[PDB]
Amino acid sequence: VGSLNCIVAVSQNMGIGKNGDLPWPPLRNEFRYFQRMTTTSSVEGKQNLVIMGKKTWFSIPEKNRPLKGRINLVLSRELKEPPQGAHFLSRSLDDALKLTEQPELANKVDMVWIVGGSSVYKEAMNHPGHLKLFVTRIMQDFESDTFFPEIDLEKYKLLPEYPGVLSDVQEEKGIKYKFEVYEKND
Ligand SMILES: COc1cc(CN(C)c2cnc3nc(N)nc(N)c3c2)cc(OC)c1OC
């Protein structure tokens, strides 16, 4: 059950990656907000499902894969079998979601979180239903090679507040950033 959510951290120039790593220096409190938002379920016997494309999965340090206490599904048309550590591999968002109903998965999933990359995010962002986008706006330009698609405002509404989401500008290592929530339903 649950809902369909996208989570992303983006630079002013809409960059989410550079050469297998983040465009910016490590931001520990941002990391920690991603972990908590994706892991938290207040339901007993369920876990959240984290969906990620091949490049996002490999951008995570092996020391952090799989993502503990979450079901990890890799989305890829080119891998031949689930990468070591991953639970499932699916060829598309559709089948991933579909997957979410057979034997293990409809009785075990709470929320669904899409953690990257651009093509997964485009796929989803343009998928029927009630989707939420949790966006961290890093207020600085960073040289990037991977990007999040423009958010078609007035299609997507910004929510003034949402539980567990800080409303204030944050700062780390002198980079300012803020958390934003957007939603849609079609
Ligand atoms: C989970 O651990 C790590 C994950 C990454 C890179 N990824 C995939 C990442 C980081 N931040 C994010 N923040 C928000 N808001 N949304 C995301 N979708 C997101 C995804 C890099 C690391 O170190 C280089 C890690 O080590 C802790």
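Using the numbering of Swiss-Prot, the residues shown for chain A are 2-187, in order.
Cβ coordinates are placed from backbone N, Cα and C, and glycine is handled just like the others.
According to Swiss-Prot, the feature NADP(+) binding site maps to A10, 16-22, 55-57, 77-79, 117-124, an assignment based on experimental evidence. For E124 (NADP(+) binding site), applying a Cβ distance below 8 Å and a minimum sequence separation of six or more within one chain yields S93, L94.
Shown in sequence order, the list is empty: the chain has no residue 6+ apart in sequence with a C-beta less than 8 angstroms from the C-beta of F32 (mutagenesis position). In the three-state DSSP assignment, the secondary structure recorded for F32 (mutagenesis position) is helix. Annotation source Swiss-Prot lists substrate binding site at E31, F32, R33, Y34, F35, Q36, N65, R71, citing a curator's inference.
Swiss-Prot lists 4-185 with the feature domain 'DHFR', giving sequence analysis as the kind of evidence.
One mutagenesis experiment named in Swiss-Prot is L23 to F, W or Y, and its note says Decreases affinity for NADP and dihydrofolate over 10-fold. With a 10 A radius on its CB, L23 (mutagenesis position) counts 19 other CB atoms from all the protein chains. Secondary structure from DSSP puts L23 (mutagenesis position) in coil.
According to Swiss-Prot, the mutagenesis experiment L23 to R carries the following note: Strongly decreased affinity for methotrexate. Decreases catalytic rate constant 200-fold. Decreases affinity for NADP and dihydrofolate over 10-fold.
The annotation that Swiss-Prot gives for the mutagenesis experiment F32 to R reads: Reduces catalytic rate 5-fold. Reduces affinity for dihydrofolate 9-fold; when associated with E-36.
The annotation that Swiss-Prot gives for the mutagenesis experiment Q36 to S reads: Increases affinity for dihydrofolate about 2-fold. No effect on affinity for NADPH.
According to Swiss-Prot, the mutagenesis experiment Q36 to E carries this note: Reduces catalytic rate 2-fold. Reduces affinity for dihydrofolate 9-fold; when associated with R-32. In the structure as shown, the Cβ atom of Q36 (mutagenesis position) sits within 10 Å of 15 other Cβ atoms.
Among the sequence features in Swiss-Prot, the mutagenesis site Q36 to K is noted as follows: Increases affinity for dihydrofolate about 3-fold. Reduces affinity for NADPH about 3-fold.
According to Swiss-Prot, the mutagenesis experiment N65 to F carries this note: Increases affinity for dihydrofolate about 3-fold. No effect on affinity for NADPH. Under 8 Å, Cβ to Cβ, and six or more positions away along its own chain, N65 (mutagenesis position) finds no residue.
Secondary structure from DSSP puts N65 (mutagenesis position) in a helix. Among the mutagenesis entries in Swiss-Prot is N65 to S, noted as: Increases affinity for dihydrofolate about 15-fold. No effect on affinity for NADPH.
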Exercise. Just checking: which of the recorded positions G18, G21, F32, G118, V121, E124 have a C-beta under 6 Å from ligand 1?
Worked result: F32
Seminar exercise, completed: A correct count of other C-beta atoms within 10 Å of the C-beta of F35 (substrate binding site) gives 19
Seminar exercise, completed: Counting across all protein chains, other CB atoms within 10 angstroms of the CB of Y34 (substrate binding site) number 21
For this session: Select the closest residue to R78 (NADP(+) binding site) from the following recorded positions, measuring between CA atoms: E31, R33, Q36.
Result: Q36
Seminar exercise, completed: Taking all protein chains shown into account, the Cβ-based neighbour count within 10 Å for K56 (NADP(+) binding site) is 16
For this session: Starting from the Cβ of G21 (NADP(+) binding site), draw a 10 Å sphere and report how many other Cβ atoms land inside it.
Result: 11
